[PDB]
Amino acid sequence: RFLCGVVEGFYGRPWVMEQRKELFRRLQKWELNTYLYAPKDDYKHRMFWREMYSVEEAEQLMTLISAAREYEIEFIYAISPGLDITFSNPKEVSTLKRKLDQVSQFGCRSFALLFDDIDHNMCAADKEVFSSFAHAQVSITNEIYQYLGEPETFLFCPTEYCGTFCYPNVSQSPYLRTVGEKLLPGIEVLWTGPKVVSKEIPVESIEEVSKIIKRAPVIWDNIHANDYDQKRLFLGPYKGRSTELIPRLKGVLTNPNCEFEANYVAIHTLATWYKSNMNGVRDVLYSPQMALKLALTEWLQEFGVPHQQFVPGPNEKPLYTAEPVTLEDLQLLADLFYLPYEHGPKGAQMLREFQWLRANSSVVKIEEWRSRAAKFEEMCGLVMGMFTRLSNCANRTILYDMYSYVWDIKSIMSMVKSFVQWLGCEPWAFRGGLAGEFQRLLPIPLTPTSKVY
Amino acid sequence: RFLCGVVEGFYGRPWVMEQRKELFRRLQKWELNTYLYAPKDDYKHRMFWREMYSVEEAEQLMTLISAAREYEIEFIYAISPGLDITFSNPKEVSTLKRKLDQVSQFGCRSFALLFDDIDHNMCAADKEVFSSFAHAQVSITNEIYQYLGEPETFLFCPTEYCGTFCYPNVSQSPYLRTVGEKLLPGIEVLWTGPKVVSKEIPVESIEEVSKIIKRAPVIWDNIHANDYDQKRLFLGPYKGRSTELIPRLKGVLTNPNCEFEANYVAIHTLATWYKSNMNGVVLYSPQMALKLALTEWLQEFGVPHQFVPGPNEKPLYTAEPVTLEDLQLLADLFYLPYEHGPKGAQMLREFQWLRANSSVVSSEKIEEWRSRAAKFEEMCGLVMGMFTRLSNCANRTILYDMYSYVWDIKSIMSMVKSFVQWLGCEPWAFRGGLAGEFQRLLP
């Protein structure tokens, strides 16, 4: 019994019910089995966890829970009360019981309590009743678990949910010590690896945490999360997680990009990873690179399907619209918007060539630069081309989710191509807005120009 | 007969029908009068300008146009055939006609042909039949104007639609020459100012362009457009156009932020500015306009679209609601294309006179820093407060439109405070991703 699927766990605009239903169809299609409801800014999940669902809301939520059952996806309802629950006070404990009970009555059999991204410091009243913050959480968590009839699936997300968040370290943490000791064994605990966005999740590090928490965790994976940087998007493949974790884990629920349709590779390649060693115990079963090609290939079919005879002569202007998206276009796009700690090859290459051309620009040995520049201008040409043919695609829902990303990168690669062309011879200037002005002081018939568009 | 309202002419996710209908409500409330439908990436407005609306599509357009009549908004339908049209071919010219006909059958009196953001180079067969790009645009704009029986309102957007785009100069341009000449006089012309995004539109520039087009232009104003920078939003006020423009102009159609709910101030202050001097041949103040607009907007925050703690117990996270100081700071952080708001620049200026003077913590010029610093750590806490209060607001529709901008600025000020707290003692290294890494290597 391995929970593998998607947690809608992120900050910002939640996915709508139509998307969540489509999400279940995709998980089924790819042999995943689990959905964790936890949109940080779906107001009744956290901010207003207390408030019960309206009549309209309840219909929508029942239908969804129903849709989950229909597609064989475990539906896990989470609630996030740590911002302002008074744990000691039993009327609050009663509200939590009421909220969850309404949902169970919507058909939900699986639940979670999430205590991530909250202050550690308690209120007077709670300290008089609880030794530690961890004590309080484990108290209601166990109370709720028991009150809901000890369900096959109940999840707990610690406030110390990655390596860096443990004081003073993972293995000697008072918080986790208490959770591992006091939290009923039937409950599962979520973990996001060594950091919030773990590059790698080494088996050594799961071994460690499993000991302090006295059970195998469910990964809450933020490899493909993009809520924390307006400019970023992650289309690279699942990576940095050995198939040798599978037997040493209870599950992996990925918390992907906000833009629903950008998560084809993200969920696809997680399914490939899971399925590659589904029944392992304890020869390379999982290749990120292969899994990526495998998913981009599948994804590509979606671009020619809608939302969800005039040829011009040899002397007439050709259809802008003619050429459709290619695998090569998506292979490039994915390399440009790859993973949080790594660009795809085609993307790194470009940066490495530009870095070089900019260094050796002085030369004005010179048939090298003319030649390298050329090859770079050509690459820049494929980015624009890629943007151009995406812009034309029939699946306008996919385009709309990605538009602002691809517009950005094509527009920047354009200024860069300009800048190389000029080495061999508007508000693109306040760029980044104020956020960027602050950020740049922290430590780390002529063809036109100032064509903004 | 002054066209003032809004054009949906930006790149990316078009607005949906519900939002368009609510726009007409707001335009009518604020006594503006026009809507120009020109979403760059609505497939059938441009990329696929030749394709007829489906039946489902048509009913939605009919219902929308009807909604405009009922809110007393003039609905202008634009189409954009620049990228692929063989202007010389009359099968092509027919295709355009059959398509503008379908739209008039939905109840549309008013039209536009847009030739913005295309390459100024015609195909072989087109170059035989026309002498210059302008001639060809004008020929079909003229033929279409007429066919439709000289609609009261019919617009033309020139390829050369701002100062800087005109080869070689505004007043000396062969393209504008042909336009002001051969384009029939009933047809109105769109113009964005000196630049694409224009910081100012001087009278002299309008008088100048007026002369070469031989008519008073309609401004397509891109002041609050935000489709050209992922991280930018413009909540600042209409500015850099004098009330003295108005009688020199047939209209102003603002083309505002992609995010629908962010365009409250951007449209409301335009409204104020038109009211200021509806007829004529000082009166309009940016800052006062903004305050009226922000003070109206805040009402929308508290309305959609319990338990009380003992002082022993944990206070409601949700209690304090969004204030007009919050919106005032927010707008200053996300002001205008060429200028940050007062409270925005203040915070930047301080952080730059906190970084320079930082090795002064390594006795009269220490008491300065440590104070100026904590007066800035506090100003940072004003940003992170406005976020948490916004993120608690009842109107989630507005929150979601703003969310990621708001999350960004608070994230950065959180880190910039961390820095100031440290200069006085995880993924942020690939900040901005690849595009980011390239932007840092440019000048």
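Numbering of chain B is taken from Swiss-Prot, so the residues present carry the numbers 59-339, 372-395, 537-593, 601-663, 677-694, in order.
Recorded method for this deposit: X-ray crystallography, 2.5 Å.
Cβ atoms are placed via backbone N, Cα and C, with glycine included.
According to Swiss-Prot, the protein carries these features:
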ACT_SITE  B:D175  active site, proton donor
BINDING   B:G67, B:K98, B:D174, B:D175, B:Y219, B:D285, B:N313  protein binding site
DOMAIN    B:60-336  domain 'GH84'
MUTAGEN   B:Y69 to K or Q  Strongly reduces affinity for glycopeptide substrates. Nearly abolishes enzyme activity
MUTAGEN   B:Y69 to S  Strongly reduces affinity for glycopeptide substrates. Nearly abolishes enzyme activity
MUTAGEN   B:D174 to A  Nearly abolishes enzyme activity
MUTAGEN   B:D175 to A  Nearly abolishes enzyme activity
MUTAGEN   B:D175 to N  Nearly abolishes enzyme activity
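Projection of Swiss-Prot feature records onto the structure.
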residue	record	Cβ neighbours (10 Å)
B:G67	protein binding site	26
B:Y69	mutagenesis position	18
B:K98	protein binding site	20
B:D174	mutagenesis position	21
B:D175	mutagenesis position	19
B:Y219	protein binding site	23
B:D285	protein binding site	22
B:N313	protein binding site	24
Filtering the binding-site residues B:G67, B:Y219, B:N313 for a C-beta under 8 angstroms from chain A leaves none
Just give me the nearest neighbour of B:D174 (mutagenesis position) among the binding-site residues B:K98, B:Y219, B:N313, Cα to Cα. B:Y219
Between the C-alpha atoms of B:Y69 (mutagenesis position) and B:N313 (protein binding site), the distance in angstrom, to the nearest integer, is 10
Nearest-integer angstrom distance between the alpha carbons (Cα) of B:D175 (mutagenesis position) and B:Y219 (protein binding site): 9
With a gap of 7 unmodelled residues, how many angstrom separate the Cα of B:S593 from the Cα of B:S601? 11
Looking only at B:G67, B:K98, B:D174, B:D175, B:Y219, B:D285, B:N313, which the record lists for protein, tell me the maximum pairwise CA distance in angstrom. 18
